[PDB]
Amino acid sequence: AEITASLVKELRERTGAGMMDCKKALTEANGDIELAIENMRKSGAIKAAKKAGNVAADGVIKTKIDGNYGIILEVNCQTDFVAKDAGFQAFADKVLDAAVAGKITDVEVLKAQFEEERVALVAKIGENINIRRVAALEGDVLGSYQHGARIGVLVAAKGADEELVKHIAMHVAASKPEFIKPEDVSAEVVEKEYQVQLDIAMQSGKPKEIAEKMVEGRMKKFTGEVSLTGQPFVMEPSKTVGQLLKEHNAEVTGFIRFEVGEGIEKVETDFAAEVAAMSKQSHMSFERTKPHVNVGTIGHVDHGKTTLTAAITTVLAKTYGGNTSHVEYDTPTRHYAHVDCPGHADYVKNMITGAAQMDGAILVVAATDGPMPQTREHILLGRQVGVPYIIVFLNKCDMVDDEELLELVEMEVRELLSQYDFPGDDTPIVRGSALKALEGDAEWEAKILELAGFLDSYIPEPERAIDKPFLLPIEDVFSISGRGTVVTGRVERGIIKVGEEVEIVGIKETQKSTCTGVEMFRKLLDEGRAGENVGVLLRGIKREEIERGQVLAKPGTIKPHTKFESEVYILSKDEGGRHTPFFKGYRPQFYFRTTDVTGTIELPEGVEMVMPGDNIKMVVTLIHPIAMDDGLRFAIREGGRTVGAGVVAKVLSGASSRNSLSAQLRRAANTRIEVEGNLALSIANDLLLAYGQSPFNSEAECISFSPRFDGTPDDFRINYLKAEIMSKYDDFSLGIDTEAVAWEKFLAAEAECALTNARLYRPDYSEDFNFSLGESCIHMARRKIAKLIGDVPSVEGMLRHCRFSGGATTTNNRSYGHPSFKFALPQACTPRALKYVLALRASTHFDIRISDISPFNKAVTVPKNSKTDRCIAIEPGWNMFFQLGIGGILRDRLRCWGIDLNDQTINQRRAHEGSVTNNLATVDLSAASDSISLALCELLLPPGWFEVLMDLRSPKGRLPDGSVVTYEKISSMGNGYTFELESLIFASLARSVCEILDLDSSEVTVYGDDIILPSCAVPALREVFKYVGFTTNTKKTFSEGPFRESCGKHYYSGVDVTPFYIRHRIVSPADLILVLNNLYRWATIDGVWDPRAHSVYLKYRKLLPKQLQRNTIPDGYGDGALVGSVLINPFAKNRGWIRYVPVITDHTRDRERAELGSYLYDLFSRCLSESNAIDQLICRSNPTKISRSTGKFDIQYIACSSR
RNA sequence: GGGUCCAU
RNA sequence: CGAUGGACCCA
Ligand SMILES: [Ca+2]
Ligand SMILES: [Ca+2]
């Protein structure tokens, strides 16, 4: 308390400089009211210039247009909140007119007449505002598009109206074209990227003209892309700008486009390890019924809401208790989640998307500077987003003398609150220091508490999610005999007690009914507790009167609505969303609870375009009702993909596209493309010839041709693709060929598993003198396994892993394969497995019923090569339902060892290392799962596993040959665990060969049969695999080639050399579009055709029906039509700002389903779920509907991006 | 429920 | 009258 207080406000509310920066500029001016101003003048630039240490990342970009002089300014600050201020507008708006009138295309000239004022702000504000770049465009007719204030473009043209340069300014604002004409490139960038990326596949072998032609035709792209001309138009992506710009009386002279903060690095702004790094430096001197209240700190980027957020974590572990970068701390009764609102629109992305909103805000200002000019933007990020209540912590008060000064700061930050209809007068304000709290000063520590216990009394208890009215997202309807109508869904809020009246409201005239009951897969509880996955039973209502989407709420709770007001964010390009902006006519589907729904929208007053990244407010009207109320999140999806999220603000009042086009493809599709000869065999022969390689002369050669393993990769890439392309072909005419070769083989497996099941139960050679590498690895192996696995299979596991999928069983068949048919029909069951089946029967009230009980499985024939079929077993159903328990847990466990069976990727990623480092090897085994004898399986597994494993397996089988066998192998492929087992047996077996050879076990990675282990192991792993039964396939195990292959990918020294096969005789136009696409993928290098093969492609393209030669698709979208450029595609009907292309699809007729089976499969699955960008939590899994494939094809219109 | 690739 | 798992594509 030094000089005066009252007439210091006068010093503040004159310049607007920090408070103490005022009482102390009077603490050096004897009390001179007008001197005070000057001393702060020439003392503010020491501020602003030791301010340059704060990066200027955010800001605004300005544009002005006079007759035909335009200028695009790009002054910027360092915060959303400044860049939208009242004051930051004044400056960078007036500086924009100093470039207009006086045309100042020079940047230094204006960063000079203003540097006086460029501190009359920073002093008042507190962010490094550096006026960045200026420059202007002289045009004869030019226009500008202004996108928020974030991205600005300037396009001067000629002969074009406003309705042109607007658009072509909007194209420039949504397609960052760094050039104006395809022929604008300097032979630097062009002989950079053309004599750099010439060796690229010139080293790949590909000879001169090829790499020459590819590279070149690639730069034809590397240019058209970045250039206004060959750049698909943005408001009509069919024609490029250069073909729109020509169709009119116009031509772009040039364009300038600035984006608020490009080039500027801006290094990440974490929080936890930011706060924790503050908290763990001043650390140096039963009850889950606790609510979770989300709070965020919001304030000025330097009043240390980072410190004040540390004081609430320290002082709160020093006393009481103890998404995406939020810091939790605990309180005697509640549980908090603290954010830091660091950017206005950077936050609305969060509350909207649903990430983490705020149940209560906390405004950190420092009493040293008072409220800030951009404080209001903070408080206006308040009103504008919902945050219920706002708490105000006044930081750094010791640094203030006179107390009447403080009661003047409040004075202000109460009167800003109440310009934003927040309760200003009745809002709480704590005065205290953050840094001192850390230090340890308890006269201050009680303030960080005085605040904490304000969060304990001003932000009220959030309404328990199980306490609000009833509501439950109906996701599937069933008509069971004796239950009538039942819906199943995860009850979202409230309780439904059996007997109560629920009202089914949503899509049609809302209906009434009454709760007959509620059941899970096991219990039958008389109520539904929100958060549970139950089915709820209804009386007196037909099942064609409900649909997915509707909810089942207590009556009056929620009403159907069609039009409303919202705020939605649009998934940026890199977040897997759209990548072309859209405009006035967006027409998507809106995913609500369990169903899409189409709907049109209207942008607000003045916005005309919208783009990836934007988060626009918009009014939406749907094609028909949903049950909706304020605070209901919804995704925005376009055929499959999620491209935007968003919530509902207020719920309003409310009450080309050709066909005999689609018609023409339907028919062409069903054409049987016809030609003489083995088509395929021609495509192959012609393809070989295209690469100076001699074709097959008989189809007899097609698969008796062995590659050469030495040659330039190109000389080999082509060659492997020769030895493999026609290797799986079925329609192979001549050839004394059969599936009975397949059995013969299958029939050896046994003889082998005898030979080895027998002498593997005889670990007594003769003596004790000598020792065997085999007998040893089993001993290591066995132990290792037991530590990974256990005594026996867990039941908290055997439970969370036993499911019912796949097609056929000894009692079902492809026709009735889908799970609900397994729950409907009485499934088989092996004798030994009977005890489990009942265990289940005792676990549920549903009729787990076992049909015929037997020890047999059916051994059959799925096709494999051109010279042999595969030998399978259709298990008895109920065995399978359990075989999947231990197949499943064997998975989860095989994870510790490093093996991930859910990802053929880690295992083919390495296949590639191998081929380059020549250290890893890849090993193939022959009849993989067929040689695992019980012997080797017994002395290797725990005896509790080895039973639960004997129990569930099929011990006998019946062949088509009429006869039987008594499996010598522990398990046939077909078996439910046979995979995760061979994985584990193989893996362990190799890991042991690792230890005995002193090699880092962890270098062994296995996938069923595909083992990859350190190359030294391969002779031992081979001598072992010998001894223990398996037979190690020389011709397809590599430990030295330039070549490895693993999990479908092959490789020749870093280069991919994975071929493709033309498995069956090609007759359908679908069947062609495949080979043709597979071809395309195998010789494209990111769009550019290797020419050699582009030859044989085009030639065969011509075999296809006219319309279909021209109907093309982006890659990664199937084979319902030739992969090509989707813009060219003519039957590409654009609709509602979302492209739609037509793809062929195998035709289907709806079929009857079993209402129990599915109802049981749905509840049972819901039980399964319970013992097992960031907004895909608005996406469930869909109902059960069945259909048999017909012989026909059908044209399906699907959604689409621009690449 | 239908695909393509893929390990058995 | 086509087993079991991946991984993605439609639905
Ligand atoms: Ca293999
Ligand atoms: Ca094999």
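One is the number of the first residue shown, and numbering goes on along the chain from there.
Structure determined by X-ray crystallography, 3.1 Å.
Using N, Cα and C of the backbone, Cβ positions are placed for all residues, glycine too.
Listed in Swiss-Prot for this protein:
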MUTAGEN   A:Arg803 to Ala (Swiss-Prot position 153)  Loss of RNA polymerase activity
MUTAGEN   A:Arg814 to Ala (Swiss-Prot position 164)  80% loss of RNA polymerase activity
MUTAGEN   A:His818 to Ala (Swiss-Prot position 168)  80% loss of RNA polymerase activity
MUTAGEN   A:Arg891 to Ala (Swiss-Prot position 241)  Decreased initiation of RNA polymerase activity
VARIANT   A:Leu901 to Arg (Swiss-Prot position 251)  In strain: QB_1 and Qbeta_2_FR
DOMAIN    A:909-1041  domain 'RdRp catalytic'
BINDING   A:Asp924, A:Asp1009, A:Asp1010  Mg(2+) 1 binding site
BINDING   A:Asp924, A:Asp1009, A:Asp1010  Mg(2+) 2 binding site
MUTAGEN   A:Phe979 to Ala (Swiss-Prot position 329)  Decreased initiation of RNA polymerase activity
MUTAGEN   A:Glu995 to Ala (Swiss-Prot position 345)  Almost complete loss of infectivity
MUTAGEN   A:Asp998 to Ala (Swiss-Prot position 348)  80% loss of infectivity
MUTAGEN   A:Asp1000 to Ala (Swiss-Prot position 350)  95% loss of infectivity
MUTAGEN   A:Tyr1061 to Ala (Swiss-Prot position 411)  60% loss of RNA polymerase activity
VARIANT   A:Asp1150 to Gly (Swiss-Prot position 500)  In strain: QB_2 and Qbeta_2_FR
MUTAGEN   A:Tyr1161 to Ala (Swiss-Prot position 511)  50% loss of RNA polymerase activity
MUTAGEN   A:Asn1182 to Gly (Swiss-Prot position 549)  50% loss of RNA polymerase activity
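For the domain 'RdRp catalytic' (A:909-1041), DSSP puts the residue distribution at 62 helix, 24 strand, 47 coil. Between A:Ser285 and A:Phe286, the deposited model skips 3 residues, and the Cα atoms of these two flanking residues are 31 Å apart. The recorded positions A:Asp924, A:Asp998, A:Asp1010, A:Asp1150 differ in how many other CB atoms lie within 10 Å of their CB, and the one with the most is A:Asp1010. Spanning 19 unmodelled residues, the gap from A:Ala655 to A:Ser656 amounts to 28 Å when taken between Cα atoms. Fewest Cβ neighbours within 10 Å among the recorded positions A:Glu995, A:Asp1009: that distinction goes to A:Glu995. Listed in sequence order, A:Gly887, A:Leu901, A:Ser929, A:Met973, A:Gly1008 are the same-chain residues at least 6 apart in sequence whose CB falls under 8 Å from the CB of A:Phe979 (mutagenesis position). Taking the mutagenesis positions A:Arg803, A:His818, A:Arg891 in turn and counting surrounding C-beta atoms within 10 angstroms, the largest count is reached at A:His818. The Cβ of A:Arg814 (mutagenesis position) lies under 8 Å from the Cβ of A:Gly807, A:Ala808, each on the same chain and at least six residues away in sequence. Less than 6 Å separates the Cβ from ligand 1 in the case of none of the recorded positions A:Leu901, A:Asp998, A:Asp1150, A:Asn1182. A:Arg803 (mutagenesis position) falls outside any helix or strand according to DSSP and counts as coil. Ranked by CA distance from A:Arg803 (mutagenesis position), the recorded positions A:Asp1000, A:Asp1010, A:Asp1150, A:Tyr1161 have A:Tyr1161 at the top as the closest.
Taken in sequence order, the recorded positions A:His818, A:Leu901, A:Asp924, A:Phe979, A:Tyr1161 that lie near ligand 2, meaning a CB under 6 Å from one of its atoms, are A:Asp924. Flanking an unmodelled stretch of 21 residues, A:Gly322 and A:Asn323 have Cα atoms 20 Å from one another. Taking the Cα atom of each, A:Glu995 (mutagenesis position) and A:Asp1010 (Mg(2+) 1 binding site) are about 20 angstrom apart. Residues A:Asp924, A:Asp1009, A:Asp1010 make up the record's Mg(2+) 2 site, and a Cβ search at 8 Å around their centroid adds A:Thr922, A:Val923, A:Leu925, A:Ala928, A:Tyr1007, A:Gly1008, A:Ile1011, A:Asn1033, A:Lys1036, A:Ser1046 from the same chain.
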